[PDB]
Amino acid sequence: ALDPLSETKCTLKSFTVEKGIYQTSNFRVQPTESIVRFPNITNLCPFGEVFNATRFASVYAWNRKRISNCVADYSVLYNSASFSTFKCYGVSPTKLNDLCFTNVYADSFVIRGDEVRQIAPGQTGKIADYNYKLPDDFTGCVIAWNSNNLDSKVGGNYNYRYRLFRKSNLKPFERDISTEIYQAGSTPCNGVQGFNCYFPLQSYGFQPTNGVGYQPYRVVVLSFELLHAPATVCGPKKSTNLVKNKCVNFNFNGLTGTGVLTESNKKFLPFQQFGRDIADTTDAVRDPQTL
Amino acid sequence: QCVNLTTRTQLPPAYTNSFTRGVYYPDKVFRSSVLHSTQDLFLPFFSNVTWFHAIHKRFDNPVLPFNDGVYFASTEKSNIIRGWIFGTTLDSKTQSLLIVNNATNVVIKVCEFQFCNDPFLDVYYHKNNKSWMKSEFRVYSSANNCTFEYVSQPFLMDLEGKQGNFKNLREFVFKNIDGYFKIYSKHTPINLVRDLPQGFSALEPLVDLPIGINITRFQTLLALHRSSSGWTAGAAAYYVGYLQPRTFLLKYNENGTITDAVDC
């Protein structure tokens, strides 16, 4: 590699170079930089409105929202600092952006501060067994923040109740709103309160003067389940700057390669994104974002 | 719902031949000034296609097997054909796809539907002030467990009854491959009396529906009108066909449009 004349000796494997033209190698221009282009982030699912909703269902009344067919950006929720506690199980927060999920269920409800510790795979306690429980394989995440500035009001708010007693422990992802009276012993009840007969639902005392530990916390539980159905919800996109008239390595959607991007007069059908030649090698492509 | 029409009469399934019909753009890949050989599900040329029609005493709404894919070619004056419903049982037992155009928008939803013996969308009391608005909904009584919902853009469709030759042509391709449901739609006017014209057509994609449900059968939904057992339906004709794995030579012009196809 010292000089071009030396390349002839190495290509011919001899120390003597005869008079003539010799090809010692084949030069190739390497890509200067990598190009990245994708479509917009528009038409998302309003995850912020889930926790932003004015009223949330009771621990027994918890609503289950089905989120699918959109793009999800989790960096805004983690970097917003609007959550009191954020933790995940089985999946890291930084890896959610690179993973596509088929179905995302966002749980909503309000529970006591000390009751948030009972939410996790294979937990116990009153709220976990008799209200809401997480299966051992639950891959989702947990989110909670102090609602004392909204839910709790002067005089107390009894609108949020819970199931104190149940004949057994609730199954994973099971919701029972039955108000039937709980029978402690063998004494018949028949819906009439009395000895060994109690009302299972109980209201959470909510006032701004209560301790921080018992302050109501609004919890949003996202259930990540990957089924045999196709995947839709995915993380955000990038769509970096574009460069033309230069050697670069470009990746467009699920297509990759190295070449020089130059705008031509060819017109691709609006229903046809990519072109191809007789050799099945794409000679041109359409910007996934701009047309 | 479950009440059959008064004048409905069954008819023997007559067949007719189609010329080039069933040719479509294979994929989003662009090609120009080249002859490509594509092997996919196609409608063979000169293949017998079923002959159906709907009038005020023969009303055809049979259930036909979907197989892998099917080809639909119909002509409309008053737009009698409402759409199609897809699924295995076509009932709430499982998920079923329903494509209906209500004259306002196009409704595409996958839910569990309550099956009716004679589904359709009826209208009544035209007289003066021709109306033609959505009144009675006979397709299903109730639905639930919806895994998909889609609505197109709003538009005003003319359902007014018309007489004479058929001024429109609508050719569709409905198929399901690898749990991904595809559609091809082409709308062009024609001057036609009966049967079909002789010519070539290039079908274009309509929407992308990554549903992935099993469809073994389908049924054609029609619109009924009266000036619901006694309601009638205007004169219309639609055709059904089955797609086979055939290879066509697709000739691409300088602009990329397919000029003609050749069945090997």
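Going by Swiss-Prot, the residues shown for chain A are 292-582, listed in order.
When the header is checked for method, it gives electron microscopy, 3.9 Å.
Cβ coordinates come from backbone N, Cα and C, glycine included.
For the mutagenesis experiment A:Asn343 to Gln, the note given by Swiss-Prot reads: Reduced viral infectivity. Within 10 Å of the C-beta of A:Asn343 (mutagenesis position) there are 9 other C-beta atoms, taking all protein chains into account. Taken residue by residue with DSSP, A:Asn343 (mutagenesis position) is part of a helix.
Annotation of the mutagenesis experiment A:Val483 to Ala in Swiss-Prot: Increased resistance to neutralizing antibodies. Of all Cβ atoms in the protein chains displayed, 8 besides its own lie within 10 Å of the Cβ of A:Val483 (mutagenesis position).
On its own chain, A:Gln493 (mutagenesis position) has A:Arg452, A:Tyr453, A:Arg454, A:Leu455 as residues at least 6 apart in sequence with a Cβ closer than 8 Å to its own Cβ. A:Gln493 to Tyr appears in Swiss-Prot as a published mutagenesis result, with the remark: Reduced host ACE2-binding affinity in vitro.
A mutagenesis experiment is reported in Swiss-Prot for this position, A:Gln493 to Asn, and the note states: Reduced host ACE2-binding affinity in vitro.
What Swiss-Prot says about the mutagenesis result for A:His519 to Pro is this: Increased resistance to human covalescent sera neutralization. Under the DSSP three-state reduction, A:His519 (mutagenesis position) is assigned to coil, being neither helix nor strand. Within the same chain, no residue at least 6 positions away from A:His519 (mutagenesis position) has a Cβ under 8 Å from its Cβ.
With a 10 A radius on its CB, A:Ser375 (variant position) counts 15 other CB atoms from all the protein chains. According to Swiss-Prot, the natural variant A:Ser375 to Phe carries the following note: In strain: Omicron/BA.1, Omicron/BA.2, Omicron/BA.2.12.1, Omicron/BA.2.75, Omicron/BA.4, Omicron/BA.5, Omicron/BQ.1.1, Omicron/XBB.1.5, Omicron/EG.5.1.
Among the natural variants in Swiss-Prot, A:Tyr453 to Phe has the note: In strain: B.1.1.298. The residue drawn here is the original one.
Quoted from Swiss-Prot for the published natural variant A:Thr547 to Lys: In strain: Omicron/BA.1. In this structure, A:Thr547 (variant position) is part of a beta strand by DSSP. Over all protein chains present, the Cβ of A:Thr547 (variant position) has 10 other Cβ atoms lying within 10 Å.
Candidate recorded positions: A:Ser375, A:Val483, A:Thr547. Nearest to A:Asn343 (mutagenesis position) by Cα distance: A:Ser375. Cα of A:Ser375 (variant position) to Cα of A:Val483 (mutagenesis position): a distance of 42 Å.
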